[PDB]
Amino acid sequence: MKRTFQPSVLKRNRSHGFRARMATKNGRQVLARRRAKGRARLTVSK
Amino acid sequence: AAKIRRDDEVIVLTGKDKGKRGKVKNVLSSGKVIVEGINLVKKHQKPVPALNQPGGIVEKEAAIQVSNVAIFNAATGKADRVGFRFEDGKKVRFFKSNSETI
Amino acid sequence: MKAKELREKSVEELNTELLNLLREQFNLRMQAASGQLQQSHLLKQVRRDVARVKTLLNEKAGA
Amino acid sequence: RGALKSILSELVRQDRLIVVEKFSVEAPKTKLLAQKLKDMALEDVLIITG
RNA sequence: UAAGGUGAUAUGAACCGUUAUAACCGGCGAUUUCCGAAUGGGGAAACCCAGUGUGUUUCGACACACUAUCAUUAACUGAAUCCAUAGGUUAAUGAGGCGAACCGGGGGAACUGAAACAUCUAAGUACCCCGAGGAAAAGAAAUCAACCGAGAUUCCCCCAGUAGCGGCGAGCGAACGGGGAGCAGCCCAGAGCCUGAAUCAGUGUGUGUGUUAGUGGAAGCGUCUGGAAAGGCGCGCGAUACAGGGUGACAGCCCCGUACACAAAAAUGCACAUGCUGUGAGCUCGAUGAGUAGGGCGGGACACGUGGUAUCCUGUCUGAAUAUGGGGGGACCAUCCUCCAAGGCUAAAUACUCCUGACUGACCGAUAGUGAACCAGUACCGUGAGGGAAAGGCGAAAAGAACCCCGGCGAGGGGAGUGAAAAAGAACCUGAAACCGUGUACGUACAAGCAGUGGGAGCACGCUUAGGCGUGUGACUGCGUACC
């Protein structure tokens, strides 16, 4: 019902977390295809 | 890096000012080589309000690049490429293909 | 003196010159107090000499 | 083998130009060979010798 | 080297500097705002605090130095236990950190061409996990045969789509026989005589010559037309240089490529000549590590998919003999052959083009090509896990509204104008499409039936010594159903 989009930090630890996107191999290919090979940036680290 | 040493006379010939003659130029990284400023009638800018607004209409930057006539002397504008021999120890100044060096 | 002209010296600027050379940035470099017709921005155009010691001391201590 | 080679009896008048073998060329001034390519007459048209 | 420069895409402004460190190229080395991959322990990525030392201080404190899990060998230390062992305190050293993909380990599908689906194919691919180097997996014969023989392996055309298995089904799919590619043998289980004699891991030296600076590097004028003549002609000269595209165009003629001569600090390619630390060479005499195999029943990949049965496997278990043979002879065993004692080692052939370097383009010339021209994996959707765009492009000189005039101290135009151009004017493409506004003349506020092509009056306009035509909505009405 309480739909939907919102920002927060503490909810990133099981889903949205940068060190977990490197810890999991499933994230690790994405991370390189998105910046190191993908010519780009993220920088949203806050 | 050009080995022809900035004291020297040139003209326009690769454009409609054909004949217009002058020396030393103004030379920096990527300069359009403006001869001696051989411009006609071309505006200047009026941003300032106070008593000094730039009343100018000539000699601002008007282009013809690198060099099309290898330093004039009498007539003729080749060879450019030719690189000579020793004169200064650490560098070499140049003239053209019948006159050794300056 | 671009540092390279003084290399003969028995000791390096950490001996206390490090502060005489840097006081200007916090005491004179404000609005017009270091100048208005003569100076402007000093630290790289001329005064770049001081940064150069910070490799050199590591360089020399090992030689 | 394969009568492919037989064109010189199709033309016979302007073409296979039976003359002399290749040694005659300069070569550092190959610009000159126009003067010497006159025995075959051809000057420059198709510069082979086979 | 040769002179200018301050990585920029508002360039305002300082300030180096054309003497040989102003930048900037290049060998090597040196740089720490805290995270750090990060590692004393903690983790909600950008840490917030333990430990113990150090040069020294206006004696507040300080910038700084170092530690961990393992694999492996020294030293000290130490249990419920004389002893054993296990476990800590150090000493040393390297890897744990990171790749798209190959390759070794196995896994690994669902449905779906079979016209039915619980065999198979599907499929050894999605991925996920683990290794460790640039090459690998391999490989030194219980190999293959007929008594002719061949030699790690197999590769490459075959023979052949032959043998050869099946819901008798769709798929899978050999080897021998011939030609070839090939074309060589050791070491322990260990003692002796011999003894820096053969190799290579390293680590310094000289050349033979790389890597790239530095060195370089070609021809012409006049004229009619002319914003640039770099077209045309003339040949006045040219050629192993007539790539391709730049310079405002179309330039053998200026180019920048080639073709060719000269040459580096200082590590360092690779080949050798060497030198310092370490290895093993020569020639005898010794030497022989079975739980290995067998079966009887399971699970098996094998050309053979359950079946009578075939190994070299694999797992509960059981359990010999040293080559005075039997392990096996792609049913079982002869006649008789071949590997060989079950430990370790081999030149060639294969693949990965990370990216960057040389040459070809009946290949991509933005309906595309490596997601890639970008600076677009970037922003317009994502509880998100991230799917990734609508998208090529002013153009001598930013030559980017000098100047004048009106209006809202505005928008836009009317002339000037850099200009070939504003039909290049910064809602930057030299440029029609769906639809529109004012108009030359039509038909016309009693309308029918894909709005017609006919057959024709004269009308806005145009040519004609007068000659029935060059022009379209379309008074009369005739003909109809244009589709697929």
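Note that chain D is numbered according to Swiss-Prot, with residues 102-151 shown in order.
The header says electron microscopy, 9.0 Å.
Keep in mind that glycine also has a Cβ here, set from the backbone N, Cα and C atoms.
All protein chains shown were included, and the count of other CB atoms within 10 Å of the CB of D:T131 (mutagenesis position) stands at 10. Quoted from Swiss-Prot, the note on mutagenesis experiment D:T131 to I is: Does not regulate the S10 operon; assembles into ribosomes in vivo.
D:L134 (mutagenesis position) counts 15 other C-beta atoms within 10 Å of its own C-beta, drawing on all protein chains shown. Quoted from Swiss-Prot for the published mutagenesis D:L134 to P: Does not regulate the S10 operon in vivo.
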